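**Student:** Following this message is one structure expressed as structure tokens.
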Amino acid sequence: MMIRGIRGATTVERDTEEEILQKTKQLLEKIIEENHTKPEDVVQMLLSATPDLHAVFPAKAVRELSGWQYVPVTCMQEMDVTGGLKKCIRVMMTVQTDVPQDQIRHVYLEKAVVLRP
Amino acid sequence: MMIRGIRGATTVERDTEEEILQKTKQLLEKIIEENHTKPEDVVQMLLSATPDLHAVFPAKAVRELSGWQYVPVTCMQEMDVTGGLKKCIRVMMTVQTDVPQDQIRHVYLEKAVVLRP
Amino acid sequence: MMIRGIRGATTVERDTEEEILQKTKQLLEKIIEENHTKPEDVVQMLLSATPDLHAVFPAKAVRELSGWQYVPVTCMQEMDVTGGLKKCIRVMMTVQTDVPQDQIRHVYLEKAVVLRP
């Protein structure tokens, strides 16, 4: 068995609470889907946002997922890089899994499809 | 075996090195007491502070804990949420444990008690 | 196998893309050699930069390492601390290992040598 990080990234059109939660929830749902993730198997989660989003912590979205109320999560500010993608929310979900590193399904949504390898 | 994130959050009254260290220490000691954490079982730890705190890295508190000198720890800036908790320091301690997810003991002290789920 | 964090830190003289990438690559290479790290045993990586660095995400360096293209990595902003080390990049690499906690090899390069315990 092993522990692996799963990466995701999305963008919002405006810095509002609803937009941020909607797009965050959608990101987590797509990750969970592609990686068949169960909440008991999640060690922890880190969420970041670029410094142009202030309306809400994206972690608020985690509590909208049935069964995820005990998954530990905290947020952080993403680096402000010159030319870097605007209004972008990123996740690092750490899970216990037997899926090989090269088979993990990292998720890029909305404008963040540009950051896809 | 399994690893598990443990969250803690607290607040300081003022941005002084002595308040940041004292409050940070007290948060960790509570987390440790509640979870029976031994330092050798601690994978790593993350500390965040809101952007209104600049006096000291809270990670410095972690060496006021004897036996904790080899625990890897690093800091990061929390995102600046409009109306979010001020002067708040947050921990994500990643430990090895067989305590089930719904039984991990997350610690919310001072004004941060309102962050309790 | 147990999981463990490996801390690194380095600095750049100038906030340019090439120096950030050079110094970041050099930091990771040293961590890799001191700890005999194979990419598939790397759970995930976090890199932080101080807010004087905007030229590039340090994470891009990781992509210069053959065998490392599936290692999940993301960045964040380090807190701005009065008297804190300028132009500094920090890493937390989380890895599967049987090496004991007090035997793990954390790496401090360039002006970050001052961060060594």
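Method on record in the header is X-ray crystallography, 1.6 Å.
Note: Cβ is positioned from N, Cα and C throughout, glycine not excepted.
Pulled these features from Swiss-Prot for this protein:
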BINDING   B:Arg7, B:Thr74, B:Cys75, B:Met76, B:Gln77, B:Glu78, B:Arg90, B:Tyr108  prephenate binding site
MUTAGEN   B:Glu78 to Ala  No chorismate mutase activity
MUTAGEN   B:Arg90 to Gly  2-fold decrease in affinity and very low decrease in catalytic efficiency
MUTAGEN   B:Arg90 to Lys  Low decrease in catalytic efficiency and in affinity
MUTAGEN   B:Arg90 to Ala  No chorismate mutase activity
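Surface or core, plus neighbours and distances: that's what I need for these features.
**Tutor:** Using a 10 Å Cβ-Cβ cutoff, B:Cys75 (prephenate binding site) registers 22 neighbours.
Contacts of B:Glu78 (mutagenesis position) defined by a Cβ separation under 8 A and a same-chain sequence distance of 6+ are given as B:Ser48, B:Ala49, B:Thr50, B:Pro51, B:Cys88, B:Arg90, in order along the sequence.
Of all the Cβ atoms in the protein chains shown, 25 others lie within 10 Å of the Cβ of B:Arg90 (mutagenesis position). According to its DSSP assignment, B:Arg90 (mutagenesis position) is in a strand.
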**Student:** Sub-8 Å Cβ contact with chain C: please pick out which of the recorded positions B:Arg7, B:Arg90, B:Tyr108 have it.
**Tutor:** none
**Student:** Among all the protein chains here, how many other CB atoms are within 10 A of the CB of B:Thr74 (prephenate binding site)?
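**Tutor:** For B:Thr74 (prephenate binding site), the count of other Cβ atoms within 10 Å is 22.
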**Student:** By the criterion CB under 8 A from chain A, which of the binding-site residues B:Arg7, B:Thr74, B:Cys75, B:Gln77, B:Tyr108 would you report?
**Tutor:** B:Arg7, B:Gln77
**Student:** Could you tally the C-beta atoms, other than its own, that fall within 10 angstroms of the C-beta of B:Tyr108 (prephenate binding site)?
**Tutor:** 19
**Student:** Can you tell which of B:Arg7, B:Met76, B:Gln77 has the most other C-beta atoms within 10 Å, given these are the binding-site residues?
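**Tutor:** Result for the most crowded candidate: B:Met76.
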